[PDB]
Protein chains: 2
Amino acid sequence: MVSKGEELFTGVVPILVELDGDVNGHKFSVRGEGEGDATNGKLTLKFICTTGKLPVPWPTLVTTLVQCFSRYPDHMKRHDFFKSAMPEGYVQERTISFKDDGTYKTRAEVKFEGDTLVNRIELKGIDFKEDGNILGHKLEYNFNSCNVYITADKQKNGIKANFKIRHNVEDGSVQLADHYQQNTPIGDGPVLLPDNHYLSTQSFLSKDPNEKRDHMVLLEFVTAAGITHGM
Amino acid sequence: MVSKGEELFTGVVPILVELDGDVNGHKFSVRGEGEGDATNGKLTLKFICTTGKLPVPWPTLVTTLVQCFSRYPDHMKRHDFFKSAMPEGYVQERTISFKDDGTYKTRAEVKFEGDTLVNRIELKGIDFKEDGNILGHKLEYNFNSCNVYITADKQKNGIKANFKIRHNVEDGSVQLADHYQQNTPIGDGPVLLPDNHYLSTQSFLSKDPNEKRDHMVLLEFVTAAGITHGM
């Protein structure tokens, strides 16, 4: 039984991402466009800094810049909160604590505006070191993680996640980014509260050789796993 | 340019797996049947121990029981050795060293026999402890890993991999299984030697409630990543 939220994702869906950021008083905007193919768990986006030089490394923004495009295998569809909240969508909040450096706090609404899945984000960054790995642009241009665990919000409709991102630093050290995440449905419609499970994400960060603006080309594959009940 | 080996995988392909095993002199056979969908990197197999009780835990056999069904994204197809060797196929050899316990040595041929992709394996296990985690059946019925790195065989046509599998033990400890892998093409036809990359595998192990024989139902999703050149 393909749920109504699920039905919105059965084809290729256009994506718009808008981020307005302030890190230590550096104002920037990022705009991304592309498409999501939830059936294959495939994301293809190109992000532009529309205000000039991005004052943080692109890799620090990957997690902030649409978990509704996760490939949930058939036997796990009952645990897909992200599509069940659509089209009205969900609020996604994070604290991202960079070890020995500053903090990002993000608030986003992920929802349909007509035929497009929109992720509209506000980001505030404080306590960054002027010559640390983030404001100093010392992070390698890549992105790796090994499973983000998703859990039901146990006081209310929604999900939570906490996970650690390891950013390679150019000197061969590692910059830790501890993520705390809470998602709440925007509407009052029924949603699916999941059992514990995880999302596995592979990421490819490249450049468009003809693009002069500061930018990130991003390809992702995402698959849910960690529940075997009901197959 | 869809290579001829690639073309053999564009649909759903039937799979046959045959394993003849000897662990500490316990003779067993495993037979598996199902299908591979390389376009989605999806494997669905059911394995039977045709000789009675499997004398090792099913999870210890998952890696031995067809990397040609990996989803290689478009920009990485030139690095897919496993399909390039088809239909004549490849020899896949492993040593699997169980920490504080015995060793498996495996030799398999992965090739097409008519319309079916066949994995035919010989397994020899020695130096197992009669009451260790393997012959004692103390391993949880599940399977997790975080990336297997694939490299070109640098003296000859083929690939190598070494990776560590962590099997959960029922007391809450961990049984390490260190895998060393070498694959060689069976034919003399051109093959693709890859740049360094990895395979990401999600695994679901269940039971058929109507199956009385010792068995494992296995669903897998596999995606290649770790190269961004040429997108």
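Just so you know, the numbers here start at 1 and follow the chain as drawn.
Per the header of the entry, the method used was X-ray crystallography, 1.8 Å.
Each residue, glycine too, has its Cβ placed from N, Cα and C.
Listed in Swiss-Prot:
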MUTAGEN   B:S145 to P (Swiss-Prot position 147)  Increases fluorescence at warmer temperatures such as 37 degrees Celsius
MUTAGEN   B:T201 to H, W or F (Swiss-Prot position 203)  Results in significantly red-shifted excitation and emission maxima
MUTAGEN   B:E220 to G (Swiss-Prot position 222)  Suppresses the 399 nm excitation peak, leaving only the longer wavelength peak at 475 nm
Query raised in the report: How many other Cβ atoms are found within 10 Å of the Cβ atom of B:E220 (mutagenesis position), counting all protein chains shown?
Result: 21
Report task. Please report the number of other Cβ atoms within 10 Å of the Cβ of B:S145 (mutagenesis position). Result -> 19
Query raised in the report: Reported as an integer number of Å, what is the Cα distance between B:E220 (mutagenesis position) and B:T201 (mutagenesis position)?
Result: 7
Report summary line: Students should find that the mutagenesis positions B:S145, B:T201, B:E220 with a Cβ under 8 Å from chain A are none
Requested in this report: Could you round the CA separation between B:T201 (mutagenesis position) and B:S145 (mutagenesis position) to a whole angstrom and send it over?
Outcome: 7
Query - C-beta crowding around B:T201 (mutagenesis position), within 10 angstroms - result: 24
